Amino acid sequence: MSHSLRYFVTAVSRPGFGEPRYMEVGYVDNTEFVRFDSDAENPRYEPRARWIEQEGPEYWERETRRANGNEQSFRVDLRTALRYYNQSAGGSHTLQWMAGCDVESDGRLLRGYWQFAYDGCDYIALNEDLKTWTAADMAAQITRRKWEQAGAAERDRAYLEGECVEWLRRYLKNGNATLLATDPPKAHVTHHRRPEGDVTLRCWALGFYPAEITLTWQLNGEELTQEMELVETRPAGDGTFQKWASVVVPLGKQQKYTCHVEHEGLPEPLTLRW
Amino acid sequence: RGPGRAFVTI
Amino acid sequence: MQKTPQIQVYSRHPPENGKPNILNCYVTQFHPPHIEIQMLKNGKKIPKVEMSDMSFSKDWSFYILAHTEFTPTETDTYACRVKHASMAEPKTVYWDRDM
């Protein structure tokens, strides 16, 4: 499991405020490099990273039409949504598109993606086998059918495997310096000796990349969850990231709980304590 | 390159 | 559904009184995509509220990050007020280096 090209899309039906806000975001690992925010002066595809900027006019243009077109197809979807739900014409909503490909170091994608979400819940998604859909709610059921006969997956599958994998290695091969740069976390626990007879150890993990990580605590070997506390992986801005997990402990056990840090940059899973 | 809703709606 | 935003008011660089910096208000785990983020310095609002991001996680859960250039001191109090649908009132979150 190594690299990916993930494209994030959001259609936001803002009733009365005009046509839904449409936006596309391009990703490789945890890096936004391209964007398309409907509400813009020059509505071209934006180079949201310097490395991609090497791409010619043929690219940005060949992409603008891509986005702009999709915006229209979404408009339809949004409109059609209400119908499928008897919902008020004056109600706002969101249609989310998440399509990408997780390609392995050698070169073969480990997984292709093409999924949907209306507002927040999963709507319909192209399964693991890359050849079949999934219907969350009854609405999606219509779609699975619609898409089955039309052979919608076939058209997609060849992208995730095609231009996705094909453009992935290129986006990397021409901007790998800027990209790749893997960083390990520099963890360490803190010990707040607050009153109430209970002290809490906080295990931070900083300066890492990729963002994707895993962090935990182990009390004398015992795994613990319904007691732990972990903040979302917040970005450090400087290409790096931060994060942490905390566990309350009775003032006097301390040596009994230990934090774990697993990350690509790390050789073995980092175990520590206070 | 990004994917495209191939005008294959809901 | 309608999920609650998990705010985090931290700094882009380890805090040093006098040493300039960046204050991030990385907001996450929230839905719908509408939200309002204000970076406040001593109660008042921060003019150049440089904000950035606007995307979402695997579980669809939206995310965005605000960030103003600032400088710590012992006194100057900084916080980040987030107003969002999932909540009844704008939750304000103060800056706390010591963690």
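Counting starts with 1 at the first residue shown.
Method reported for this entry: X-ray crystallography, 3.1 Å.
Heads up, the Cβ atoms here are built off N, Cα and C, so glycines get one too.
Quick look at what Swiss-Prot lists:
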type	residues	note
DOMAIN	C:5-94	domain 'Ig-like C1-type'
VARIANT	C:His34 to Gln (Swiss-Prot position 54)	In allele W4
VARIANT	C:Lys44 to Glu (Swiss-Prot position 64)	In allele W3
VARIANT	C:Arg81 to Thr (Swiss-Prot position 101)	In allele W2
VARIANT	C:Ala85 to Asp (Swiss-Prot position 105)	In allele A
VARIANT	C:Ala85 to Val (Swiss-Prot position 105)	In allele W2, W4 and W5
Composition by DSSP (helix, strand, coil) of residues within the domain 'Ig-like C1-type' (C:5-94): 0 helix, 45 strand, 45 coil
Lowest local Cβ density (other Cβ within 10 Å) among variant positions: C:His34, C:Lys44, C:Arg81: C:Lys44
Spatial neighbour of C:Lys44 (variant position) that is closest, considering only the variant positions C:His34, C:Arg81, C:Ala85 and their CA atoms: C:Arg81
Cα distance (Å, whole number) from C:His34 (variant position) to C:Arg81 (variant position): 14
Inter-residue C-alpha distance, C:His34 (variant position) and C:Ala85 (variant position) (nearest angstrom): 7
Nonlocal neighbours by CB distance (under 8 Å) for C:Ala85 (variant position), same chain, sequence gap 6 or more: C:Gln2, C:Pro32, C:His34, C:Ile35
